[PDB]
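**Q** Shown below is the structure under consideration.
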Amino acid sequence: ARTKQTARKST
Amino acid sequence: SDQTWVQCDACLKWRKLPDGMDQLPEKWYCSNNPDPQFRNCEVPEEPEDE
Ligand SMILES: [Zn+2]
């Protein structure tokens, strides 16, 4: 599958 | 830790996944979402954080 990551400030 | 998203191969929306889902099928669709709220291609894509 095509995935990505993005910043999550809460963690 | 970051947020993982997967793209639906049918509708091209990005869907958040739980952390640690490190194995996915070659093609993935909204219908496979573990979250029932985002399990239909008609549900709008969630916004990213600011
Ligand atoms: Zn879809």
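If you go along the chain as it appears here, the first residue is 1 and each next one adds 1.
Method reported for this entry: X-ray crystallography, 1.0 Å.
Just so it is clear, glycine is given a Cβ too, placed from its N, Cα and C backbone atoms.
Swiss-Prot lists these features:
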type	residues	note
BINDING	B:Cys8, B:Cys11, B:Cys30, B:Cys41	Zn(2+) binding site
MUTAGEN	B:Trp14 to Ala (Swiss-Prot position 419)	Diffuse nuclear localization, possibly due to loss of DNA or nucleosome binding
MUTAGEN	B:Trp14 to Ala (Swiss-Prot position 419)	About threefold increase in catalytic activity
MUTAGEN	B:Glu26 to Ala (Swiss-Prot position 431)	Strong decrease of binding to NS1
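Thinking about packing and proximity, how do these listed features fit into the structure?
**A** In three-state terms derived from DSSP, B:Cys8 (Zn(2+) binding site) belongs to neither a helical nor a strand segment and is classed as coil. Taking Cβ-Cβ distances under 8 Å and a sequence separation of 6 or more, the neighbours of B:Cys8 (Zn(2+) binding site) in its chain are B:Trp14, B:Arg15, B:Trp28, B:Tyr29, B:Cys30, B:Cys41.
Cβ contacts within 10 Å of B:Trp14 (mutagenesis position), excluding its own Cβ and spanning all protein chains shown: 16.
The secondary structure of B:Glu26 (mutagenesis position), as reduced to three states from DSSP, is coil rather than helix or strand.
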**Q** Are any of the recorded positions B:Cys8, B:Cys11, B:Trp14, B:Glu26, B:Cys30, B:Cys41 near chain A, where near means a Cβ under 8 Å from a Cβ there, and if so which?
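**A** Answer, by Cβ distance to chain A: B:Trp14, B:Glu26.
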**Q** Setting B:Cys8, B:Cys11, B:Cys30, B:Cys41 aside, what same-chain residues sit with their Cβ within 8 Å of the center of the Cβ atoms that define the Zn(2+) site, listed in sequence order?
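**A** Everything else in range on the chain: B:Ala10, B:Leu12, B:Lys13, B:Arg15, B:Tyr29, B:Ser31, B:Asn40, B:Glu42.
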**Q** Can you list which of these recorded positions (B:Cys8, B:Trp14, B:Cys30) have a Cβ closer than 6 Å to ligand 1?
**A** B:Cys8, B:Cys30
**Q** When a 10 Å sphere is centred on the Cβ of B:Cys30 (Zn(2+) binding site), how many other Cβ atoms does it contain?
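**A** Total other Cβ atoms inside 10 Å, all chains included: 19.
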**Q** Pop the Cα-Cα gap between B:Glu26 (mutagenesis position) and B:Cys11 (Zn(2+) binding site) into the table, whole Å please.
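**A** One finds 16 Å between the Cα atoms of these residues.
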